[PDB]
Amino acid sequence: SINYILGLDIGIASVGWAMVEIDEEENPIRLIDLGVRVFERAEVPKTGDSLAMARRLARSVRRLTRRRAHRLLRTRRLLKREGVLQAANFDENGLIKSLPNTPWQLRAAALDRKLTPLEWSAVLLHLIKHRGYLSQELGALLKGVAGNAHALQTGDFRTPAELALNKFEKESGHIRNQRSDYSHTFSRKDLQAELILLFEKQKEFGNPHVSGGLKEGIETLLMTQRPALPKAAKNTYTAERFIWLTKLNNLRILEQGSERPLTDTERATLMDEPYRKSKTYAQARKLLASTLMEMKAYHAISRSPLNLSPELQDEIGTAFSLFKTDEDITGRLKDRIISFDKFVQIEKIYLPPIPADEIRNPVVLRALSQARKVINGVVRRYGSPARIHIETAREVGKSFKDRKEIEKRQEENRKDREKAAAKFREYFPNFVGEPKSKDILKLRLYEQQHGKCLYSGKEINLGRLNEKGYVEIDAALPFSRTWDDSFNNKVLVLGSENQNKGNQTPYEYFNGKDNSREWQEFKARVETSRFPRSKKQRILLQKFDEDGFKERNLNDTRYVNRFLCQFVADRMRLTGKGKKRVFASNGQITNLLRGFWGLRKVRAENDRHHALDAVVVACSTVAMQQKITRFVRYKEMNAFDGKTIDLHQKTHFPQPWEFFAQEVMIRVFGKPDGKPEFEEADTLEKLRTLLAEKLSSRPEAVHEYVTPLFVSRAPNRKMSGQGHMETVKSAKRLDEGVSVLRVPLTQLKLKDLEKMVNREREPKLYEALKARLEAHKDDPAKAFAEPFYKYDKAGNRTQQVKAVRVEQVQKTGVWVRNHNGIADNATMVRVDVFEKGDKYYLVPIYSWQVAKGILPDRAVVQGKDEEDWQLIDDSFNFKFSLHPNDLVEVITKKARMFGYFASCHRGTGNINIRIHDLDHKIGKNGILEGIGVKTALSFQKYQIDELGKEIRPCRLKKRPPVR
RNA sequence: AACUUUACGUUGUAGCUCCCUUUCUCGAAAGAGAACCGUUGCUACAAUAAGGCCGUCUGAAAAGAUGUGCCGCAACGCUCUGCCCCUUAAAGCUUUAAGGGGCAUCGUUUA
DNA sequence: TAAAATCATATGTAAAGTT
DNA sequence: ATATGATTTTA
């Protein structure tokens, strides 16, 4: 078994890992295995919405439609019973036969006349169906609702129906809303008033069925809709005292040597003041700039304290959170003796599931769950690791908004950098080479420092700015004791002045403690200088937490890192030094060590760089930090000229072992660093011979655990999902392969127009439309926003055109909407593969074929449609079944191709595969589109572990069912 | 992360309706009448994943009534189930048995 | 040709609230 | 990203 350190680089859609041996004193000595794990991040890629959004909106809509349908069913039953309809009015399907299709006009007429049973029924069903809007600043629909309400009772109109007809047919031509207008909505209260008024009139005129029974049934149906909805409710004495106290007890003051909570007398002074006084934070230190506290319940009742008690306060808190109305709240309060809500919350060898109560971001939950997968795979394979080193990406834990904000920020800063480099080139025309980062930064610091050597105030000649050994960008506070590479820690000073500083802060160097003249001049310099406030603050740090600062800069206090260190240190058997065995690297320090150790990247081409930073942070042990700190300290105050401790004049960074970058880059990429267009060593034989080959002096790089990197991917072998696309097209013409869809005029372009159904039936319409689209250079949304009519054979305009039909090609459907419509398909959960006569046959299995349980009986032939497709019987040998991201290999004479199954072409009978790391030196983004299967020799799906180990073929027996 | 409703949109079928291709009759032609389609606009009813169910009342079952009726595009996991893989051990490739893991058509959220 | 590789185009949406 | 009509290239 091994003593090893497992490094992890965690992303939103990838987890890279590596294992590095340690010697007894925890130096890096050897590298074993390394891997990547990719999946799909837990959100919709392009719109940032949740993954369950589609499912919940589907649920909401399903329930809405079934509840409305059921409402109408109950209304028909009620009609039949209270005596309006006999059994001759209804037909076989329980649908009232012979309905008047003229309900609005009947409503208006219905307040002057005795109506026969059928039209009374029609209006009643009409009101139940479209039942208006209920209560449950700005407006869009609410504006239209309120406008019609105002018109209806702050005007001369009788009633909503009548009003609607005249007003909406006088200046719109259409009663109902269309295409996202909301002005013709109605308040349910106004529909209710219209209903009662109609009942009065039908009572008056002698309508037979205007009974109390029908009135209650109909009215209740119209108005009734479901009302919106031992753990601790928060607005309770027990909960607010706790939120006050437990969040108070971790407030720390930076003391002389350590941090300290407030003294028992200090905490006592203001424990009871949020009780005794209404308010605070800025006045927390005024007694002992955000809020940080307010006692909501106690002070709400006050606004001389109040005289209540906990048992009563606990009961009123519970009663107000479980109930909303006056009704039940008074009940429990009445026995016991304002608005409340928002209830309160209340070692092995492997890692237990990530607590979804503790972790409530889906992206982070998925990333950490695959992190746990990788961790347990590594453990079961190699035994318990000594240390777990974690480096989690910057975008982990952030909202979609925040991620986008940062994406924006980095584009504008890249534009800025190009502009600044242009200025620098203009300043330095004869500059041999191109601007590097430190040169541009030297220019910025010159401008920022006012062209003054911030340590001496000497004017800096710009001509010599980029002279080797004239100006140097400095670590104001030194790097040995603080590990600060940050931009606020850098000031541009001459080389003449920065040679006797040592590793001293300016306050220990300019004798700031005796407030000497040099310190006064210096503080003035940086104060007036163009640096931000943060920079000025850190340049003049007087005394600080040496150990605190270094720990701060090596450790990430992000929530996910905090929790992850805590959860992997508490609930996991780690063979490490008991003090602190999990480590969350700082982003900038990991970046520094990668860039200084030779793995400065190739900027996202293939999917294996995650292993790079996993390796870089695996190696950040305390012994390595020792070595780096000694080296940096030395170089800080020279001492690199003939001397010795316990010192050659050209010593660069203490890398873990000699030839770190070479070995690591070979193993991770199979090619030597600097040469990414080599011949990849995709075998053990090539990789091991290349490691014994290229690396002469390192025979410790060839052992029995050297395996090439094969990225593992998320297996999504679900058999549920979307049934069909939500655009329903007519199937009347599906005999010949077409289907007609009403395309609205505002969004039909030339290509859509050419397929217009009546192109040979209104050459004047076709011609006007073609003419107009060509006239406006077809941008239809603007080109048809001017009402366009239908001119006669020899005459004036007659009829508006608001949408026109278009026939589109179709050879597949999904018969939806009661076999009345055909829709497109969307999800191919599976592809069953058969082999007869050394030929390979593909059988797509979709997700409606699963809902019905259809096991398809037909394979795919190119060009021929489903009715002329090869049938599959008992003569076909079963091979395997492919789901998305199933590792498959296909061998033919041309090539051998090995990857993850991604697509199956329905038309062409081909399948597409992704490469393991989606590389662009192969295919289209590493997706291999269009692969032969019928003419090939070998076709078999394999296995994959999360690590990449244990890749072995598959043979299946009995063909599985679809349900 | 759940939950109520609304208003559209799409498909189907009706009544009216703006255009119009062919086919039958009347006419010398000019024009008319019609039919089956296609389809512009308006209104209404049915459906609004594909698929599966419940409960209450008369009933002897038949079978009829009835409901603020219900689930179905996700995350995670291994208590149960299915597949696949890995070990381990015994006998003549399977069997038995024990164990472990990956993923789901399995389980919880969830009705 | 038949199969394999390539290219190319279409995917439902606003509102109002509640816990 | 998926699904799939339509088109070109190849044994």
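Each position is counted from 1, following the chain as shown.
This entry, so its header tells us, was determined using X-ray crystallography, 3.3 Å.
The backbone N, Cα and C atoms fix where each Cβ goes, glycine too.
Among the mutagenesis results in Swiss-Prot, A:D9 to A (Swiss-Prot position 16) has the note: Does not restore CRISPR interference during plasmid transformation to deletion mutant. The residue drawn here is the original one. Residues or ranges marked as Mg(2+) 1 binding site by Swiss-Prot: A:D9, A:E391, A:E395. The active site, for RuvC-like nuclease domain annotation in Swiss-Prot covers A:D9. Among the features that Swiss-Prot reports, Mg(2+) 2 binding site is placed at A:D9, A:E395, A:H610, with the record citing sequence analysis.
Mapped onto this structure are the features recorded in Swiss-Prot.
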residue: A:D9; record: mutagenesis position; Cβ neighbours (10 Å): 28
residue: A:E391; record: Mg(2+) 1 binding site; Cβ neighbours (10 Å): 28
residue: A:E395; record: Mg(2+) 1 binding site; Cβ neighbours (10 Å): 14
residue: A:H610; record: Mg(2+) 2 binding site; Cβ neighbours (10 Å): 28
Chain-mates of A:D9, A:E395, A:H610 with C-beta within 8 Å of site centroid, Mg(2+) 2: A:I10, A:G11, A:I12, A:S14, A:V15, A:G16, A:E391, A:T392, A:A393, A:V396, A:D613
A:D9 (mutagenesis position): nearby binding-site residues from A:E391, A:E395, A:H610, Cα cut-off 10 Å: A:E391, A:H610
Euclidean Cα distance (Å) for gap endpoints A:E347 and A:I346, 36 residues missing: 24
Cα-Cα distance linking A:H610 (Mg(2+) 2 binding site) and A:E391 (Mg(2+) 1 binding site), given in Å to the nearest integer: 10
Across 11 unmodelled residues, the distance in Å between the CA atoms of A:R303 and A:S304: 10
Distance, A:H610 (Mg(2+) 2 binding site) to A:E395 (Mg(2+) 1 binding site) (CA atoms, angstrom): 14
Cα-to-Cα distance of termini bounding the 6-residue gap, A:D646 and A:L647, in Å: 11
Straight-line distance in Å that links Cα of A:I337 with Cα of A:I338 while 11 residues remain unmodelled: 15
Straight-line CA separation, A:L229 and A:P230, 18 intervening residues not modelled, Å: 18
Local backbone state of A:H610 (Mg(2+) 2 binding site), from DSSP in three classes: helix
